[PDB]
Amino acid sequence: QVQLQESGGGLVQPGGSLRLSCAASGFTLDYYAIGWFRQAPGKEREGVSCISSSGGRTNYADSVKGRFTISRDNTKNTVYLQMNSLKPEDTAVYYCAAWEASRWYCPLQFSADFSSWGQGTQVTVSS
Amino acid sequence: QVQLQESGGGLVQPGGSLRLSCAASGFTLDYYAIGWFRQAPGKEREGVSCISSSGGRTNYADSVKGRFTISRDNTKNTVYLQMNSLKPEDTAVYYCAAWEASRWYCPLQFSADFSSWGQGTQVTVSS
Amino acid sequence: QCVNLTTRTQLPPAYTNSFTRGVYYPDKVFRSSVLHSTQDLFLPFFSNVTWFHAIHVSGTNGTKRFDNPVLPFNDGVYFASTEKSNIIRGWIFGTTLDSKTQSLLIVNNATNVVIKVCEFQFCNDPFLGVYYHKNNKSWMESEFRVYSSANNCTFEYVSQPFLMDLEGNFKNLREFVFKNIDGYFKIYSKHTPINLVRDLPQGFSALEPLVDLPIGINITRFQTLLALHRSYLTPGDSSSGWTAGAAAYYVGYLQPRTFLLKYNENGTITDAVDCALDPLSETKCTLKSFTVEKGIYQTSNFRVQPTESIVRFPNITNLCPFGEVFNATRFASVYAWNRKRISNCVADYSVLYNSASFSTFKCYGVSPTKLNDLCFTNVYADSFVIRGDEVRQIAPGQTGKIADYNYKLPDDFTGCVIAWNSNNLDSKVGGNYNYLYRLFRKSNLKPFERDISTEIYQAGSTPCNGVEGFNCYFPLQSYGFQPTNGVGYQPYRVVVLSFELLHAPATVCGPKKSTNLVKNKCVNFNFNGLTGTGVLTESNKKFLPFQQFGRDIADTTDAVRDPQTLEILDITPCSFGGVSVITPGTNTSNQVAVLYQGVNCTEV
Amino acid sequence: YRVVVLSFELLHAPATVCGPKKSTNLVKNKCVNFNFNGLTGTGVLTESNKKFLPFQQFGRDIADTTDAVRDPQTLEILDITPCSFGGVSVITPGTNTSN
Ligand SMILES: *[C@@H]1O[C@H](CO)[C@@H](O)[C@H](O)[C@H]1NC(C)=O
Ligand SMILES: *[C@@H]1O[C@H](CO)[C@@H](O)[C@H](O)[C@H]1NC(C)=O
Ligand SMILES: *[C@@H]1O[C@H](CO)[C@@H](O)[C@H](O)[C@H]1NC(C)=O
């Protein structure tokens, strides 16, 4: 019954701002770290932004630093992100993955198994 | 204070899975043999499946053979039905009934007295 | 409407002493010439209470500002008022004092009293703007500035004022007791003329009951309502307020206490004694009289309650070959699974969880956090390199190619499925095709069934006879595990542990919490499962090597063998006894002496 | 048509609305079954000169037995006494002499 759902995708203008959320049902998300990934038309799925189980460790790709802010609420069991100053390079399908790190360290710089995946949502930036 | 309570009913997709639990309060359920029974809209109370007091003997309906699973926990005083590869023919109200073998021979495939009954839980399969 | 005032600046608390007050009629009965003992919520004698000026001038300039903190309400409140000019006017009760939780107001104007409970929006400084009239001045007009709005009103009450009019040293004392039990807001009241006493006067005064109210709300915090004679727009240099708040209000907190009340032939409480104050009072309570004769009496008992806990329990050297499975080199193929048996070992499941290395953590039948606590009979381990999108199909009550054809998972599964990847270890550039997977089988399997037969399945009507061809395929296809494959196509090292909970002897158990050793102090101890309370002392007894415990002639444990350290420890139950009070007649002296029977004078 | 609906709240909550019903006329000096404001008992009611406090409704003996009760109509506290229980003894000589 583990289910992951996106909320907040849609069409915006370059330079604008929007907020995306991954909610879940069937289990608790405080134990898991949650990452955000994106698949562009004709491009592979890249790592957009990761946050730890407790939220104290975060990862941003170099292309997404300073425009994206990742966060989570463990009490209501959801994970948020805020993007500002959007670009046409950010239009794509978008996914939230909840899993546990695979190596001996606190950060989330590296990639690993991606336990649970939602159906994703579309984010479009064009004007 | 003899109470038999059904729980776990709900709406599921055909081909999915579901679990139903029958719990006993006010009496010991290990001494009784317990059968899950059903009534569909416009049909009669047909014997779905049964398990003996010790759990060493079980009977199934040919309509549920190979897809259903009956078991019991006599320490926790409860009986379980797991439900796999669901078909739209599996929407109905499901009761759990506890009785004693009212005839010779160990198996419980015949129908008999059902001295104790529950209130029933709805299981709907439709998509 | 409410008007903002200046900051309270958190004035320091100040204390004074309450001398035998707060005594209210505990019930509604008539008693004549009798001594009655009651256990209920009251003000302790010689208790230390917090006192606030109505107006304080604490600034160097001379700023006149109120002392109106919102104070906690625990099990009732005693509120005393030494006042002269009718400046305290009401009270607010509730938990949040906002538009979120219901709140109660009591207010007292010149005519009657107004009591409500509604959903008030309360400001930071509620108050009553009180002004006299230009001709009469006999009474005063009050403008309420206590709440912004009120909704969902559930009570209303109007009756004779609680506070009498006070319109140059006839200060008077209003003593009030407010309690909340079982949806009951009870107010007991009394007033008394005071003369030349700044603090509470010394003496006694029965406090009569005034009202009970069925409000039935939760109240934890409260505030004091006070009256502005001056103007907030134009605060005067001095004397605009009332003698810089010489009128004062005292707050005391009630506790469950026992009292011996003496009803006279009038049914007026003329004297009371609290049982917990001093041994003389304890003797008076236990003897049920206000006078005790010369002698010795027994009041209560002490037990020296233990101060901490200790547990010790032996840890075996060998743990498990978990590292032989989880950290193995070569793994089994999915068609020929590798069950491994684990028994006669202590299983460390905290290691696997604290590893923070496995992606999926799903234990069914057992909560993840409690594997180390409860232990089982036998353990079976499997761990494989399945594809990523075929990971979710290892949990009972599921459908899928592996979930349907390869290995069934019974619904009544007590165990764990714990998974991660095997990319850098089980993938190769040319692809690792040593893992063979089945897609065709004649029929579905049973739980925990193993088939390794390599017979060619007949997709059509003609028989294959062990030979491939048209409508004939080999059972096993190899995966292209490459380090460049996507998340789902990656190799995935997944583990399934099946545990056995039976009415059978347990051979696998979890790690055991062992603590440090404390001696010559009363402690709760748990040795090898024996729990008790005692003091552990070094013992000279010699145990034979196969013995563990020791009992006295009366079937009480007295000696024990420490598992880790092979010393032998004896147990003495923690010293207790009775308490006795030596006292002469109360008509001669009020000092007493205490004697503790059958104990040593160190634990006191 | 002028319509009034009266909704009564019957919960585990204090009762502020009650029916005085019939104020049964006072019948004293004969031990009756009495029910004063919820107290149910048996005994004889007599005029008593004690004074209850205005809030007090009960009078207690040294033990738990209640003795005096305040009349809600007109105060004049009445006191209660259980009405003369006892025991019967038979004084007889030997039955072989006389019956
Ligand atoms: C009252 O205050 C003094 C010191 O300020 C303190 O010794 C005493 O404990 C206080 N009263 C109570 C009941 O604690
Ligand atoms: C007993 O009652 C009267 C009122 O009737 C009261 O004024 C009096 O002082 C009381 N007696 C004593 C000794 O207090
Ligand atoms: C215990 O009592 C004895 C007297 O019988 C005394 O000598 C000893 O010092 C006491 N020990 C403690 C710890 O109080």
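Shown for chain C, in order and in Swiss-Prot numbering: 14-180, 184-620.
Structure determined by electron microscopy, 4.1 Å.
Every residue gets a Cβ built from N, Cα and C, even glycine.
These come from Swiss-Prot:
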DOMAIN    C:334-527  domain 'BetaCoV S1-CTD'
MUTAGEN   C:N343 to Q  Reduced viral infectivity
VARIANT   C:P26 to S  In strain: Gamma/P.1
VARIANT   C:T76 to I  In strain: Lambda/C.37
VARIANT   C:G446 to S  In strain: Omicron/BA.1, Omicron/BA.2.75, Omicron/XBB.1.5, Omicron/EG.5.1
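Closest in space to C:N343 (mutagenesis position), of the variant positions given as C:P26, C:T76, C:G446, is C:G446, taking the CA atom of each residue. The Cβ neighbour count for C:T76 (variant position), using a 10 Å radius over every protein chain in view, is 12. With a 10 A radius on its CB, C:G446 (variant position) counts 8 other CB atoms from all the protein chains. Around C:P26 (variant position), the same-chain residues six or more apart in sequence whose CB sits under 8 Å from its CB are C:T63, listed in sequence order. Calculated from their C-alpha atoms, the gap between C:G446 (variant position) and C:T76 (variant position) amounts to 86 Å.
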